[PDB]
Amino acid sequence: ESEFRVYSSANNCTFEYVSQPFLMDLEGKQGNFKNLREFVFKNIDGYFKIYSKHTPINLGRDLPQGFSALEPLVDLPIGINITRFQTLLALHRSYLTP
Amino acid sequence: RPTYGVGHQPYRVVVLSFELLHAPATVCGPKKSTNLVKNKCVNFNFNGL
């Protein structure tokens, strides 16, 4: 992939961290409708917390009926406030034409 | 160079500046952990508890 499809310049970089690919339950490129990934993004007292749950839900029309608590995944003492957020999607190329 | 004199060797500097940011404590250096005994009335400490 290319990292510049998201940004153009990086300035004053103080924190970087590499860990396991916490998008578990990954399958083939068209394995959708078989699993559901839930995430909670929070920022309390400077701890930015990410909770996750990769439950292989046989989805119906929408989020199903039932309970599944999100086990904690990471806590980071970054201390920065969060106001605006965005979601990152991915796109395949043509691979045949320039 | 390797054979420098002590007065001007590449002297190490390790500043362990204790920094108080806007987040509770999450880093420690506990190079003191002792042994553990069981089935006896003792006093115990586990990372703060």
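Chain A is numbered as in Swiss-Prot, which gives 154-251 for the residues shown.
Recorded method for this deposit: electron microscopy, 3.2 Å.
Cβ atoms are placed via backbone N, Cα and C, with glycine included.
Sequence-distant contacts of A:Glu154 (variant position), defined by Cβ-Cβ distance under 8 angstroms and a gap of at least six in the same chain, are A:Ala243. Looking at Swiss-Prot, the entry for natural variant A:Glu154 to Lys says: In strain: Kappa/B.1.617.1.
DSSP assigns A:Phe157 (variant position) to a helix. Quoted from Swiss-Prot for the published natural variant A:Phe157 to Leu: In strain: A23.1, Omicron/BA.2.75.
Just so you know, the Cβ of A:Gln183 (variant position) picks up 7 other Cβ atoms within 10 Å once every protein chain is counted. A:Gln183 (variant position) carries neither a helix nor a strand DSSP state and counts as coil. Here Swiss-Prot describes A:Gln183 to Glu as a natural variant; the accompanying note says: In strain: Omicron/XBB.1.5, Omicron/EG.5.1.
Within its own chain, A:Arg190 (mutagenesis position) has A:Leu176, A:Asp178, A:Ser205, A:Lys206, A:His207, A:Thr208 as residues 6 or more apart in sequence whose C-beta sits under 8 angstroms from its own. Here Swiss-Prot notes a mutagenesis experiment, A:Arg190 to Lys, with the remark: Partial loss of biliverdin affinity.
For A:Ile210 (variant position), the same-chain residues lying six or more positions away in sequence with a CB closer than 8 A to its CB are A:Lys187, A:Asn188, A:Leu189, A:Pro217. According to Swiss-Prot, the natural variant A:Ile210 to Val carries the annotation: In strain: Omicron/BA.2.75.
Quoted from Swiss-Prot, the note attached to the natural variant A:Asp215 to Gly states: In strain: Beta/B.1.351. Under the DSSP three-state reduction, A:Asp215 (variant position) is assigned to coil, being neither helix nor strand. Cβ contacts within 10 Å of A:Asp215 (variant position), excluding its own Cβ and spanning all protein chains shown: 5.
The note that Swiss-Prot attaches to the natural variant A:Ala222 to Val is: In strain: 20A.EU1. A coil conformation is recorded for A:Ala222 (variant position) in the three-state DSSP classification, outside any helix or strand. The Cβ neighbour count for A:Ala222 (variant position), using a 10 Å radius over every protein chain in view, is 7.
A:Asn234 to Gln appears in Swiss-Prot as a mutagenesis experiment; the accompanying note says: Increased resistance to neutralizing antibodies. Packing around A:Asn234 (mutagenesis position) is summarised by its Cβ count: 9 other Cβ atoms lie within 10 angstroms of its Cβ, all protein chains included.
A sphere of 10 angstroms centred on the C-beta of A:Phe157 (variant position) encloses 8 other C-beta atoms. Here the candidates are the recorded positions A:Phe157, A:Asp215, A:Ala222, A:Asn234. The one whose C-alpha lies nearest to that of A:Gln183 (variant position) is A:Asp215.
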